[PDB]
Amino acid sequence: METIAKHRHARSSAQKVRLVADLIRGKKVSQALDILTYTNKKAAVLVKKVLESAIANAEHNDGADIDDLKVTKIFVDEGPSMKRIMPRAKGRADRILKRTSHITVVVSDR
Amino acid sequence: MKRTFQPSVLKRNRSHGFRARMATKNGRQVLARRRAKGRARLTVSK
Amino acid sequence: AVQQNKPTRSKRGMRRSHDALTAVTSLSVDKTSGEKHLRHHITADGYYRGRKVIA
Amino acid sequence: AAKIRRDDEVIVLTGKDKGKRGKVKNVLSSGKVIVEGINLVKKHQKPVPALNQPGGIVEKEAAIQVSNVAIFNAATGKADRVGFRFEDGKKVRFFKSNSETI
RNA sequence: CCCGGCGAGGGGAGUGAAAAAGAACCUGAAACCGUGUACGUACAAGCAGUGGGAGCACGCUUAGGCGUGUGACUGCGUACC
RNA sequence: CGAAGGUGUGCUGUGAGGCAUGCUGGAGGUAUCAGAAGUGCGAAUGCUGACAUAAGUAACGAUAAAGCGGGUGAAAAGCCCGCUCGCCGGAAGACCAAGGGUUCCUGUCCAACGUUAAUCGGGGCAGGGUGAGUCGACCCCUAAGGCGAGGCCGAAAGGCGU
């Protein structure tokens, strides 16, 4: 059995979230939670919330056991960008992109 | 540095207002043109 | 000064090959409360090396 | 004038309820009617503290196109069409199968 | 019903012919960005292909073959308007 | 009992091309022979939209400056309370006219806005607040200048004036 959890339209760059996603790919859930608790990054909080949601879904909707779960898949994709205007010198204007991402976590007992 | 726009309501109304436009034959032509185009605001007067 | 040709995704990856993060090797266990903590740091309940320090 | 009116007895010509009978409850201005016990749907209703009403899954009737029903003739046991004629000084409806006033 | 800040976002249950028809809603191309598998690459010099050609993985098999992916080594070779 | 369109595979002609079929899609297509054209794109420092590179690089707007304790909160270097420190003081204090128009006070929220976080705001939503015989405007009087009954002048339109 595989169980999914997602966070869509998250306020961060995919490049920045992938750095933290790469630390927990293929680990046991307890080990992964310990790793996330001691990473001084903002993406760690978001990733940790998603992992906790996935574990709760596996317990409640599928009758799973916590001690047998592993992080079988994790990935981050790009989302829409918001466009803004920032003035510069001598009356010239630039464009600013505000990037977002989607985060997906899959836990399994096999 | 001093710039080009220095506001004043009395001067605005004496220069571009409805009665000033009505006082002359060319001002009436401005008003007819703007009515024919269908503008929502016809002069600068409130 | 600016580029004359556009760099490639291969070169982007090669430059980024030094950007990976490092994880903490291991955690320590207090001898009285049993909690896990960073080595040489106090725990989240206020213990260090078996003694309560902060109430 | 209108061929189908409130408080009539009709039979259903098309749809999932094809063949059933019922009464007309009210007539809407878009060309649809509400017939009793026909075209039921299950609505997911949210609760509201005001009015002292709880939520739940309710069953209720939904409107059906008027041209999908017919007026029922008890003498023959069949669906029929309607026509109009003047009798004393007034307009009336009549069945087309046997020319009988409704 | 459940996780979460009485959030944003999500997993089930239920509606419907259909929910990768869920309101950022018919179909859903390309540039551009990722996760997984097979093979190549850390003594090697240039328009990046073309002719020759081992080895490895995989599907048939009339057990004789063939097909499909990758491509060490070697001849020739300075884009388009 | 699956149309156009999208995406793979097999065969076929000297070429522009053609035919058959698996998956996606959910209602339209068109033989043969003739007729008519907004009939075929890689370039024009072409036109409109979407997305890359440089790069997680430069920068975050006066070098007047901060430290600690308690509170609230999912979370506090920046919000509230307290003690200490520093800066201006013919201003970086208090008040009128012009210009603007609800930015004013109270409750509640943190998506977007604020070059960072925000429990905070001149941000979102709802409710409240401007009381005159003596302060101003309106009113009586004229300056520079403007308009101007009759009048003079000018192809028309118009110009100057009692």
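Per the header of the entry, the method used was electron microscopy, 2.1 Å.
Just so it is clear, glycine is given a Cβ too, placed from its N, Cα and C backbone atoms.
Taken from Swiss-Prot as is:
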VARIANT   A:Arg8 to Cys  In strain: SK1048; decreases translational rate, tRNA binding and subunit association at 44 degrees Celsius; does not alter 23S rRNA or uL4 interactions; not erythromycin resistant
BINDING   A:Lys90  L-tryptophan binding site
MUTAGEN   A:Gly91 to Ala, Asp or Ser  Abolishes translation elongation arrest of SecM
MUTAGEN   A:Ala93 to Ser, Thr or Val  Abolishes translation elongation arrest of SecM
For A:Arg8 (variant position): DSSP state (helix, strand, coil): strand
Rounded Cα separation (Å) that holds between A:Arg8 (variant position) and A:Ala93 (mutagenesis position): 31
Among A:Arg8, A:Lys90 [recorded positions], residue with fewest other Cβ within 10 Å: A:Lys90
For A:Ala93 (mutagenesis position): DSSP state (helix, strand, coil): strand
Number of Cβ atoms other than its own within 10 Å, given for A:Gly91 (mutagenesis position): 6
Under 8 Å by Cβ from A:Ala93 (mutagenesis position), counting only residues of that chain that are 6 or more apart: A:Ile85, A:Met86, A:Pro87
